Amino acid sequence: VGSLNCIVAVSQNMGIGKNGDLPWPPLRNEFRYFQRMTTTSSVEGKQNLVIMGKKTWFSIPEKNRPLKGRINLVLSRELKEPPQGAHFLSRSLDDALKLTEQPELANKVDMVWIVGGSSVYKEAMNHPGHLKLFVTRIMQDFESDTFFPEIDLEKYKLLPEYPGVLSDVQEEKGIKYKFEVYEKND
Ligand SMILES: NC(=O)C1=CN([C@@H]2O[C@H](COP(=O)(O)OP(=O)(O)OC[C@H]3O[C@@H](n4cnc5c(N)ncnc54)[C@@H](OP(=O)(O)O)[C@@H]3O)[C@@H](O)[C@H]2O)C=CC1
Ligand SMILES: COc1ccc(OCCCCC(=O)O)cc1Cc1cnc(N)nc1N
């Protein structure tokens, strides 16, 4: 199994969601970036795994579920089986990560991408080990009801460059944003 990563888009006020959707209007190229980063596998014969909470799963339009070309794993203690369209179900992040070591997935999974929501990000971000955060900074305030956890910059280093990630300011629908990559190893 390859690297462990989180990927998020966040507003200036740390918002990541409102009422089960994104706080800002659709940013088509930003979605394309998410698709590209989570799908592209560094290893022949493997796919990336996406891990998400139950609310995050149901926030994805049905037509985009499961995220194509990726193994889709949902976290829930209430559900008894994976939701329609999903591939795997685990009752904790630790369980999900342990699952990727089992014979059914050990040789199938390259990168793992945690795609939300808040509690899943928080657990991942405070878990000892090597972790990257792929963070899109949406450069305005948007009304939100779910927030990204604090990034401890003592541990997470903002990388000065990363291959395949544009370094300059992007703009869609009059909204400026920029891509960042953070890395910790503890
Ligand atoms: N801007 C961005 O990049 C992103 C934005 N979002 C937005 O965030 C909004 C809300 O996400 P959020 O409210 O944080 O919800 P989550 O997706 O984390 O879902 C919360 C629910 O997921 C299960 N769950 C979460 N963590 C675990 C765990 N560690 N172990 C077992 N089960 C778990 C549910 O458990 P159970 O069934 O047991 O009660 C829990 O009630 C979404 O609607 C989405 O629009 C989401 C991802 C990215
Ligand atoms: C749960 O996070 C997301 C899941 C899907 C999504 O739609 C993107 C469409 C891409 C099509 C595909 O991948 O097949 C958007 C999000 C939110 C999200 C957005 N942007 C970034 N950088 N990270 C996210 N988690």
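All chain A residue numbers match Swiss-Prot; in order, they span 2-187.
According to its header, this structure was worked out by X-ray crystallography, 1.2 Å.
Using N, Cα and C of the backbone, Cβ positions are placed for all residues, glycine too.
As written in Swiss-Prot, here are the features:
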type	residues	note
DOMAIN	4-185	domain 'DHFR'
BINDING	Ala10, 16-22, 55-57, 77-79, 117-124	NADP(+) binding site
MUTAGEN	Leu23 to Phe, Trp or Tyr	Decreases affinity for NADP and dihydrofolate over 10-fold
MUTAGEN	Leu23 to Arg	Strongly decreased affinity for methotrexate. Decreases catalytic rate constant 200-fold. Decreases affinity for NADP and dihydrofolate over 10-fold
BINDING	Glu31, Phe32, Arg33, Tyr34, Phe35, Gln36, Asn65, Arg71	substrate binding site
MUTAGEN	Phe32 to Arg	Reduces catalytic rate 5-fold. Reduces affinity for dihydrofolate 9-fold; when associated with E-36
MUTAGEN	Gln36 to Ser	Increases affinity for dihydrofolate about 2-fold. No effect on affinity for NADPH
MUTAGEN	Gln36 to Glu	Reduces catalytic rate 2-fold. Reduces affinity for dihydrofolate 9-fold; when associated with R-32
MUTAGEN	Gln36 to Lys	Increases affinity for dihydrofolate about 3-fold. Reduces affinity for NADPH about 3-fold
MUTAGEN	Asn65 to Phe	Increases affinity for dihydrofolate about 3-fold. No effect on affinity for NADPH
MUTAGEN	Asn65 to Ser	Increases affinity for dihydrofolate about 15-fold. No effect on affinity for NADPH
Recorded positions near ligand 2 among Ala10, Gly18, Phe32, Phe35, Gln36, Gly118 (Cβ under 6 Å): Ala10, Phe32, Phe35, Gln36
Nonlocal neighbours by CB distance (under 8 Å) for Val121 (NADP(+) binding site), same chain, sequence gap 6 or more: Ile52, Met53, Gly54, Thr57, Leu76, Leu94, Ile115
Inter-residue C-alpha distance, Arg71 (substrate binding site) and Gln36 (mutagenesis position) (nearest angstrom): 10
Sparsest-packed among the binding-site residues, when each Cβ's other Cβ atoms within 10 Å are tallied, from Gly18, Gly21, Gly118: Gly21
Candidates near ligand 1 among the recorded positions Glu31, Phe32, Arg33, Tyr34, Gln36, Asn65, judged by a Cβ under 6 angstroms: none
Whole-number Å value for how far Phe32 (mutagenesis position) lies from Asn65 (mutagenesis position) (Cα to Cα): 11
Nearest recorded site to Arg33 (substrate binding site) by CA-CA distance, among recorded positions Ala10, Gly18, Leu23, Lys56, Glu124: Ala10
DSSP state at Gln36 (mutagenesis position), helix/strand/coil: helix
Packing count at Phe32 (mutagenesis position) (other Cβ atoms within 10 Å of its Cβ): 14
Conformational class of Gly18 (NADP(+) binding site) under the three-state DSSP mapping: strand
Recorded positions: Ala10, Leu23 - member with fewest neighbouring CB atoms within 10 Å: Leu23
Rounded to the nearest Å - Cα separation of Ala10 (NADP(+) binding site) and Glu31 (substrate binding site): 8
